[PDB]
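Undergrad: For reference, the structure I am asking about is given below.
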Amino acid sequence: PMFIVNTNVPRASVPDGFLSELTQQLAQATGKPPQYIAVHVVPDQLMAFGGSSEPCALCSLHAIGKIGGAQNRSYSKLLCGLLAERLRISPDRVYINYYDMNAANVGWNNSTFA
Amino acid sequence: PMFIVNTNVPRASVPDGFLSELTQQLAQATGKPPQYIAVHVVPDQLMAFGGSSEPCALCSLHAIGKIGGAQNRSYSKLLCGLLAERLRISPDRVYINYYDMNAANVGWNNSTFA
Amino acid sequence: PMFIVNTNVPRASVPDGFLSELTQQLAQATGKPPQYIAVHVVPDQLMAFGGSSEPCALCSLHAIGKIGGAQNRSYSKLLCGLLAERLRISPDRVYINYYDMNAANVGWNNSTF
């Protein structure tokens, strides 16, 4: 699985442990070992949400399976909670796009997962 | 809806007011209230289009519905027009990927839109 | 087609010519003219793969058709090769998401395909 967060919160406000915390928490939520988890955080971005420049986040979560109605509702709680606590972003200023990827459409280690 | 623009144009070329303008124009085009519109502009990127480093843009528009044949032509005219006028990027050096998101695959405030 | 690579490798480690190379190699692999190939490289990123900060890459390839089982394996081999050789990123620290775009969902030159 792969999680990306794009935010206008400055780099200095992203804690040093935030990528490891995300990795561990997403491993537990998705049921996948932490070695399979990739995380990417992009601070200092020029963005707006609802026409305001207050802290906000545009995120994506891609996984081969483990994406669906109930699972996504649960991920959104987990992730809004982490972004609220660690980056101080209000949960109503967060969008997470979820992508259920087909194994044939994910490349890794010179090949794909299919 | 969310609109992201990645561009090799420098940050100083992005006019004050561009994010508001995009928010207002996209609210009008998509028929969604400005409160749900997110916009993200990423200047100074290392990119090429057709092997040339002249101004270009790689963009994305995600929405839950409001995505389709005729609508996307209209958005492309709108968006390329803004990128031409405000950032001086030729329309033929722009790509916009359109994503019709399933409400179950969009997280927002501790839940999804489904 | 458009290829984006996000990586924690520093900008100074991206060799002169890398975007031209990716353009030429992707034109060849996809069969599309180089004029329509876009490439975007984003170094110095804050990222982790498997909870480690060693060199890694998160990538995306979008194309209108030319995406599928066998083709995707061949692109992965080409692209992990390039990221290994040019950027010194191990292929087992790379993810590439492939997207088969509908022509109606790709805007260009004031209109869609």
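By Swiss-Prot numbering, chain C shows 2-114, in order.
Cβ atoms here come from the backbone N, Cα and C positions, even for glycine.
When I checked Swiss-Prot for this same protein, it listed these features:
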type	residues	note
ACT_SITE	C:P2	active site, proton acceptor
BINDING	C:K33, C:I65, C:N98	substrate binding site
MUTAGEN	C:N111 to C	Causes formation of interchain disulfide bonds with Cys-81 from another subunit
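Show me how these features fit into the structure around them.
TA: For C:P2 (active site, proton acceptor), the count of additional Cβ atoms within 10 Å of its Cβ stands at 23 [all protein chains shown].
The C-beta environment of C:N98 (substrate binding site), restricted to residues of the same chain at least 6 apart in sequence and closer than 8 Å, consists of C:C60, C:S61, C:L62.
In this chain, no residue six or more apart from C:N111 (mutagenesis position) has a CB-CB distance below 8 Å.
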Undergrad: Among the recorded positions C:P2, C:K33, C:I65, C:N98, C:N111, which sit with their Cβ under 8 Å from a Cβ of chain A?
TA: C:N98
Undergrad: Any idea of the Cα spread of the substrate site, C:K33, C:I65, C:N98, as a max distance in Å?
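TA: Among the residues the record ties to substrate, max Cα distance equals 19 Å.
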Undergrad: Take the Cβ of C:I65 (substrate binding site) and count every other Cβ within 10 Å, whichever protein chain it belongs to.
TA: 18
Undergrad: Taking just the CA atoms, what is the gap between C:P2 (active site, proton acceptor) and C:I65 (substrate binding site) in Å?
TA: 7
Undergrad: Hey, what's the Cβ neighbour count for C:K33 (substrate binding site) at 10 Å?
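TA: For C:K33 (substrate binding site), the 10 Å Cβ neighbour count is 16.
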